[PDB]
Amino acid sequence: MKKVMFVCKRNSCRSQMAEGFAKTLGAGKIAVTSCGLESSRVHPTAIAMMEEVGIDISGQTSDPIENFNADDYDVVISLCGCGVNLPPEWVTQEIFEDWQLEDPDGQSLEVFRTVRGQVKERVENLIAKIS
């Protein structure tokens with residue numbers, strides 16, 4: 001097993017969707033947790049996009065980076081945007097990327113759909129490395 005992490009500027013959107021895909025795609029061979037540089041409520045329209053794929057996020061909650069430790073996570077996927085990054089040990093795990101993505105907080109359904117697709121594809125790519 002490999003442990004994946006998703007970390008956003010707010011957790012609520014980019015990471016939350018990535019967690020929903022990652023557990024559906026790989027729950028049983030990877031363990032996922034999303035966080036954020038700072039927390040915010042899991043965003044409601046996110047639910048709808050995951051419902052398009054046939055998944056949900058209503059049933060889970062948001063969480064700050066501060067509540068965990070990088071040492072437990074094999075792979076860390078920041079999704080802060082504009083190449084913003086994490087000073088702590090989260091950047092020094094076995095795999096690191098920053099998924100530049102159009103943070104769906106308060107956006108149009110087209111932005112949501114674009115990011116939801118991009119995220120899902122990138123979770124599948126990340127799993128393919130570790131599988």
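When the header is checked for method, it gives solution NMR.
Just so you know, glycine gets a Cβ as well, placed from its N, Cα and C.
Taken from Swiss-Prot, the feature active site, nucleophile covers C8 (among others). Around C8 (mutagenesis position), taking its Cβ as the centre, 31 other Cβ atoms fall within 10 Å, counting all chains.
Marked as active site, nucleophile by Swiss-Prot on the basis of similarity to another entry: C80 (among others). Using a 10 Å Cβ-Cβ cutoff, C80 (mutagenesis position) registers 21 neighbours.
While the structure shown retains the original residue, Swiss-Prot records the mutagenesis experiment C8 to S with this note: Abolishes arsenate reductase activity.
Looking at Swiss-Prot, you'll find the mutagenesis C13 to S noted as follows: Little or no effect on arsenate reductase activity. Abolishes protein phosphatase activity. Neighbour density for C13 (mutagenesis position): within 10 A of its CB lie 32 other CB atoms from the protein chains shown. Mapped onto three states, the DSSP output places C13 (mutagenesis position) in coil.
Here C35 (mutagenesis position) comes close to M5, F6, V7, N11, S15, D63, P64, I65, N67, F68: these same-chain residues lie at least six apart in sequence, with C-beta atoms under 8 angstroms from its C-beta. As a published mutagenesis entry, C35 to A appears in Swiss-Prot alongside the note: Little or no effect on arsenate reductase activity.
Swiss-Prot gives this note for the published mutagenesis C80 to S: Abolishes arsenate reductase activity.
In the shown protein chains, 8 other C-beta atoms lie within 10 A of the C-beta of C82 (mutagenesis position). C82 to S appears in Swiss-Prot as a mutagenesis experiment; the accompanying note says: Abolishes arsenate reductase activity.
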C-alpha spacing of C13 (mutagenesis position) relative to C82 (mutagenesis position), in angstrom: 16
